[PDB]
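Colleague: This is the structure I have questions about; it appears just below.
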Amino acid sequence: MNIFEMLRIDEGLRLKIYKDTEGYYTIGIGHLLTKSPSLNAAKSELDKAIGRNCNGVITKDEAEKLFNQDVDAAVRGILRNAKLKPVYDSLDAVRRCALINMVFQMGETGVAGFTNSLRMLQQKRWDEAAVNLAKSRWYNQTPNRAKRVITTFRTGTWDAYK
Ligand SMILES: [Cl-]
Ligand SMILES: [Cl-]
Ligand SMILES: [K+]
């Protein structure tokens with residue numbers, strides 16, 4: 001298990017534009033296109049992202065290219081965020097992947113708002129952090145995925161993805 005395999009499980013792979021869990025146009029392995037309700041706007045974002053007129057459909061290799069870019073951007077995003085960087089640096093490699101997963105799903109700003117959970121993670125108060133993480137819109141709206149991520153933070157193992 002690694003961050004790519006983890007997010008591939010959580011996000012799936014679809015080669016046509018689809019709506020994500022929040023109703024937003026997305027493609028590939030959870031590549032958000034736009035929050036606009038306009039399908040034409042989403043198709044424009046897609047073509048810009050890929051560099052050709054895709055008419056709402058991409059190939060697996062293109063999906064995986066966007067995924068590489070998105071994972072890189074989530075990680076470097078963590079390192080550029082003054083709230084997230086110290087927590088990330090304090091963590092082991094498996095728990096780092098849990099934090100990357102949250103940022104991929106909700107964005108840096110959103111994750112940086114988990115102030116109390118982040119502090120418990122930095123303190124290595126794993127059971128307490130896990131309880132706190134679940135007190136969230138995130139958990140209530142996507143509970144099965146959040147439970148997997150939270151188990152990863154609680155244990156520092158891949159048990160929820162094996
Ligand atoms: Cl709750
Ligand atoms: Cl879920
Ligand atoms: K998805």
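Cβ from N, Cα, C; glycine included.
Per Swiss-Prot, active site, proton donor/acceptor is recorded for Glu11, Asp20, and the stated evidence type is experimental evidence. Marked as substrate binding site by Swiss-Prot: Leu32, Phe104, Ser117, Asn132. Experimental mutagenesis is annotated in Swiss-Prot for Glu11 to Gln, with the remark: Complete loss of activity. What Swiss-Prot notes for the published mutagenesis of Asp20 to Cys is this: Nearly no effet on specific enzymatic activity. Quoted from Swiss-Prot, the note attached to the mutagenesis of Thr26 to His states: Facilitates transglycosylation more effectively than hydrolysis; covalently bound substrate. Mutagenesis annotation in Swiss-Prot: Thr26 to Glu, described as Complete loss of activity at neutral pH; covalently bound substrate; the structure shown retains the original residue. The annotation that Swiss-Prot gives for the mutagenesis experiment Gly30 to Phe reads: Almost complete loss of enzymatic activity. The enzyme is destabilized by 1.5 kcal/mol. Quoted from Swiss-Prot for the published mutagenesis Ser117 to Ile: 500-fold decrease in enzymatic activity. What Swiss-Prot says about the mutagenesis result for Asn132 to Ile is this: 5-fold decrease in enzymatic activity.
Could you place the listed features in the three-dimensional structure?
Modeller: Around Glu11 (mutagenesis position), the C-beta neighbours below 8 angstroms that are at least 6 residues distant in the chain are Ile29, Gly30, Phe104. In this structure, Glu11 (mutagenesis position) is part of a helix by DSSP.
Under the DSSP three-state reduction, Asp20 (mutagenesis position) is assigned to coil, being neither helix nor strand.
Non-local neighbourhood of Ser117 (mutagenesis position): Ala129, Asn132, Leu133, each in the same chain, at least six residues away, with C-beta under 8 Å from its C-beta.
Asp20 (mutagenesis position): 16 other CB atoms within 10 A of its CB, across all protein chains.
In the structure as shown, the Cβ atom of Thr26 (mutagenesis position) sits within 10 Å of 22 other Cβ atoms. Following the DSSP three-state reduction, the secondary structure of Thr26 (mutagenesis position) is strand.
Look at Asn132 (mutagenesis position): DSSP puts it in a helix.
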Colleague: Distance between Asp20 (mutagenesis position) and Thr26 (mutagenesis position) at the Cα atoms, whole Å?
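Modeller: Each residue's Cα considered, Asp20 (mutagenesis position) and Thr26 (mutagenesis position) end up 6 Å apart.
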Colleague: Should we count any of the mutagenesis positions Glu11, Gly30, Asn132 as near ligand 3, judged by a CB under 6 A from one of its atoms, and which?
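Modeller: The qualifying mutagenesis positions are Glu11, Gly30.
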Colleague: How many whole Å apart are the CA atoms of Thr26 (mutagenesis position) and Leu32 (substrate binding site)?
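Modeller: Answer for this pair: 4 Å between alpha carbons.
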Colleague: Once the chains shown are all counted, how many other Cβ atoms turn up within 10 Å of the Cβ of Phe104 (substrate binding site)?
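Modeller: Other Cβ atoms found within 10 Å: 24.
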